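Asks: Here you go, one structure.
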Amino acid sequence: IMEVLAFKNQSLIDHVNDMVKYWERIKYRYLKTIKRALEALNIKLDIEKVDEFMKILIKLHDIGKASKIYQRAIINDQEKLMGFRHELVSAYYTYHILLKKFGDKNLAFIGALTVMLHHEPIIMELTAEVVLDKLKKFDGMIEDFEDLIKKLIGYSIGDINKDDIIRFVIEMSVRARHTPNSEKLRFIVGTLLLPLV
Ligand SMILES: [Ca+2]
Ligand SMILES: [Ca+2]
């Protein structure tokens, strides 16, 4: 009742905490691979940094669910998503939060892109039009939002609107369509993706 939900049954906070706890149990199987993948994009992070980075993707990849529309659709089977895609809104917050925490535009981009693509099956179109389709019904985050982020990541999205998210996502989808990297970009995003699920 009245909680920011991941699923009808589950609060998003509880769901995130379960994914994080589970990350601790497997991370040492994945950390080296992720570190060296980042290193093939000339991004240099030690093992503990890579861990923090992964925890943020874990915590934020479904933050888009705190959209009022998403929350409505979970509680009520009269309200429908209407093409709304939470991950685009997740990608937006992930990017700004990564940029703050690590001060590396490429890392924040790659993290946000992973989050923007966390629903495509592993080893994974991007027109401005489609962005507009997938954000059409976006009508802001829930009221508790700022507090929710604090609970999740420990600070304030105050300290760092719909059309702003549209602009960001379009700008993202483009710079991602354009890379020759493709086979590699798919492998790096593909690499960060596995641990998420
Ligand atoms: Ca998701
Ligand atoms: Ca998942």
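Chain A residue numbers are taken from Swiss-Prot; in order, the displayed residues are 6-129, 139-174, 180-216.
Structure method, as recorded: X-ray crystallography, 2.3 Å.
Cβ atoms here come from the backbone N, Cα and C positions, even for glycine.
In case it's useful when we look at the structure, here is the feature table from Swiss-Prot:
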| type | residues | note |
| --- | --- | --- |
| BINDING | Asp67, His91, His123, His124 | Mg(2+) binding site |
| MUTAGEN | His20 to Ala | Loss of all nuclease activity |
| MUTAGEN | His66 to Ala | Loss of all nuclease activity |
| MUTAGEN | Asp67 to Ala | Loss of all nuclease activity |
| MUTAGEN | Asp67 to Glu | Very little nuclease activity |
| MUTAGEN | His91 to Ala | Very little ssDNA exonuclease activity |
| MUTAGEN | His123 to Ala | Very little nuclease activity |
| MUTAGEN | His124 to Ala | Very little nuclease activity |
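Could you tell me the structural context for the features on the list?
Replies: When secondary structure is read from DSSP and collapsed to three states, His91 (mutagenesis position) falls in the helix class. Around the Cβ of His91 (mutagenesis position), a 10 Å sphere holds 22 further Cβ atoms from the protein chains shown.
In the three-state DSSP scheme, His20 (mutagenesis position) falls into the helix class.
Under the DSSP three-state reduction, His66 (mutagenesis position) is assigned to coil, being neither helix nor strand. The number of other Cβ atoms within 10 Å of the Cβ belonging to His66 (mutagenesis position), over all protein chains shown, comes to 26.
The Cβ of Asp67 (mutagenesis position) lies under 8 Å from the Cβ of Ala11, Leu17, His20, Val21, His91, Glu92, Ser95, each on the same chain and at least six residues away in sequence.
In the three-state DSSP assignment, the secondary structure recorded for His123 (mutagenesis position) is coil.
Listed in sequence order, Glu92 are the same-chain residues at least 6 apart in sequence whose CB falls under 8 Å from the CB of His124 (mutagenesis position).
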Asks: How long is the Cα to Cα distance in Å for the two residues, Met129 and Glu139, that sit at each end of the 9 unmodelled positions?
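Replies: The gap of 9 missing residues is bridged by a Cα-Cα distance of 12 Å.
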Asks: Test of understanding: give the count of other CB atoms lying within 10 angstroms of the CB of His20 (mutagenesis position).
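Replies: For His20 (mutagenesis position), the 10 Å Cβ neighbour count is 17.
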Asks: Within 8 Å of the centroid of the Cβ atoms of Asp67, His91, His123, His124, which other residues of that chain place their own Cβ, given that this set defines the recorded Mg(2+) site?
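Replies: Apart from the listed residues, the neighbours are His66, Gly69, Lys70, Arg90, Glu92, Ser95, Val120.
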Asks: Between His123 (mutagenesis position) and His66 (mutagenesis position), what is the CA-CA distance rounded to a whole number of Å?
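Replies: Taking the Cα atoms only, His123 (mutagenesis position) lies 7 Å from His66 (mutagenesis position).
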